[PDB]
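Quick notes on the structure that follows.
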Amino acid sequence: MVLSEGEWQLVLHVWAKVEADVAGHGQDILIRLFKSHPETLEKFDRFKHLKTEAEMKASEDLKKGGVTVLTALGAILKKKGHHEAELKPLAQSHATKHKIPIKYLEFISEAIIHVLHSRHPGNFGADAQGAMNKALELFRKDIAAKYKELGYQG
Ligand code: HEM
């Protein structure tokens, strides 16, 4: 699929606000995921034991994981669809080391969209959420295609 430059601009505009606090947004996103979809927590051998939202908030390991996720994702969006080199190593570790089903990527997408909506109401109106949703659906699509070539899912 293809995003127009205007949709890309919508996406990189909100993203620039995210980047004012990568660590905070990363915590919010992971916690939102793990609360909504507890089964995802189990994939994280280093976080698996955390029982409550308060423990999550206090974990320096979870905060570090969030920055990683967002830092990686940010590098992809900034490519505006020309993200083939970037997707390859991510698709390989997520399919063959971590074994992350596509379904779980949909879940974190929903969590990203939830947090932007709460923290940036002004820069995340309907048009901007439609564009981020498209950007994330592109990402998921391309990653699903890579999984299949690598021998996972599909
Ligand atoms: C926006 C989507 C995501 C991005 C950009 C992302 C990116 C990354 C990055 C850059 C790493 C470190 C290097 C590597 O192993 O590839 C990583 C590690 C990891 N990711 Fe993801 N990830 C995403 C989604 C997920 C989801 C949804 C899960 C599980 C439900 C997950 C589970 C893991 C695990 C288990 C590791 C290893 C953590 C540790 O033990 O160091 N990832 N991810």
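Start at 1 and count along the chain as shown; that gives each residue its number.
Header says: X-ray crystallography, 2.0 Å.
Backbone N, Cα and C define each Cβ position, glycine as well.
What Swiss-Prot lists as heme b binding site is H94. Under the DSSP three-state reduction, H94 (heme b binding site) is assigned to helix. Within its own chain, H94 (heme b binding site) has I100, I143, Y147 as residues 6 or more apart in sequence whose C-beta sits under 8 angstroms from its own.
The note that Swiss-Prot attaches to the natural variant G122 to A is: In metmyoglobin. According to its DSSP assignment, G122 (variant position) is helical. In this chain, none of the residues that are 6 or more apart from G122 (variant position) has a CB less than 8 Å from its CB.
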